[PDB]
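Let me begin by presenting the structure, written as structure tokens, before commenting on it.
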Amino acid sequence: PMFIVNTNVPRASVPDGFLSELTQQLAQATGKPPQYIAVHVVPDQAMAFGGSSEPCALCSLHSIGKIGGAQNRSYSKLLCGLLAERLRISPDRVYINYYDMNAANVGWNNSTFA
Amino acid sequence: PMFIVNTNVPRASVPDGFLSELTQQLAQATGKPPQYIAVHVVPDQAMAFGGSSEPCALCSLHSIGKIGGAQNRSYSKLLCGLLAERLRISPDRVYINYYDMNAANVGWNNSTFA
Amino acid sequence: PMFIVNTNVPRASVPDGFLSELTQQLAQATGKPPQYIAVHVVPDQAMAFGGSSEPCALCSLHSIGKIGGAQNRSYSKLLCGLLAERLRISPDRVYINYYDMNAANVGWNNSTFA
């Protein structure tokens, strides 16, 4: 799985250790070994949510399965909880788009997962 | 809905006001209150379109419905028009990918839109 | 087609000519005309792969067709090979997400490809 966060929160306000905490909590949440989890955090962005430039986040989670109704509500509570705790962003100023990827449409290591 | 613009136009050429203008124009165009519209503009990117580094943009528009053949033509005319007028980019150097997102695959406020 | 690369490799390690090589090789692999190929490279990113901050990349390839099982394995071989040779990134620290885009869902030049 791959988790990407784009935020207007400044780089100085992203705590040390955040990439590792995202990797650990996503490995646990998805029930996958951490060797499979990629994370990416992009601060200092020019973005607005509902016309306001108060802290906000636009994020994505891609996974080959383990995506769906109840699972996504659980991911949202975990990930908004981390973004509120670590980056001080309110949960109602966060969007996370979930993508169930087909194994044939994920490349890695010169081939795909198919 | 969520609109993202990535462009090689430099940061000083993006007008103050452009994020607000996009928020209002998209609220009008999607029929959704502006409180729901998230916008994000990333200038200074290393990109090319047809091998050329003339001003160009790679964009995406995600919405829970309000996505389809004739709606997408109208969004492309609206959004290319804003990009040409404000960032001086040729409409034929712009790509906009449209995503009709399932409510259960958009997280927000600790849960999803389902 | 559009190919995006996000990486933690520093901007100074991305060689001159990389965007043009990706454009040409993408045209060679997809058979699509170079004039319509877009490429985008984002270095200096805060990202981890498998809990490690060794060089890695998260990428995406969008194309209106020319996407599927055998084609995607071929693209992964080509693109991991360019990232290893030019950015010194190990192929097993690269993810590439592939998207077969509906022509109606790709805006360009005030309209769509539908």
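What you see of chain C is 2-115, where the numbers are those given in Swiss-Prot.
According to its header, the structure was obtained by X-ray crystallography, 1.7 Å.
The backbone N, Cα and C atoms fix where each Cβ goes, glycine too.
Record features (Swiss-Prot):
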- C:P2: active site, proton acceptor (ACT_SITE)
- C:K33, C:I65, C:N98: substrate binding site (BINDING)
- C:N111 to C: Causes formation of interchain disulfide bonds with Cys-81 from another subunit (MUTAGEN)
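The structure, with features from Swiss-Prot marked on it.
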residue: C:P2; record: active site, proton acceptor; DSSP (3 states): coil
residue: C:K33; record: substrate binding site; DSSP (3 states): coil
residue: C:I65; record: substrate binding site; DSSP (3 states): coil
residue: C:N98; record: substrate binding site; DSSP (3 states): strand
residue: C:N111; record: mutagenesis position; DSSP (3 states): coil
Measuring Cα to Cα, how far is C:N111 (mutagenesis position) from the residue listed as 'active site, proton acceptor' in Å? 18
List which of the recorded positions C:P2, C:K33, C:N98, C:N111 have a Cβ under 8 Å from any Cβ of chain A, in sequence order, or say none. C:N98
Using only the residues recorded as binding substrate (C:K33, C:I65, C:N98), report the maximum Cα-Cα distance in Å, whole number please. 19
One should report the C-alpha separation between C:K33 (substrate binding site) and the residue listed as 'active site, proton acceptor', rounded to whole angstrom, as 8
For the recorded positions C:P2, C:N98, C:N111, proximity to chain B (Cβ under 8 Å) holds for C:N111
When a 10 Å sphere is centred on the Cβ of C:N98 (substrate binding site), how many other Cβ atoms does it contain? 18
With Cβ-Cβ distance below 8 Å and at least 6 positions apart along the chain, what are the contacts of C:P2 (active site, proton acceptor)? List them in sequence order. C:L27, C:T31, C:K33, C:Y37, C:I38, C:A39, C:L62, C:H63, C:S64, C:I65, C:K67
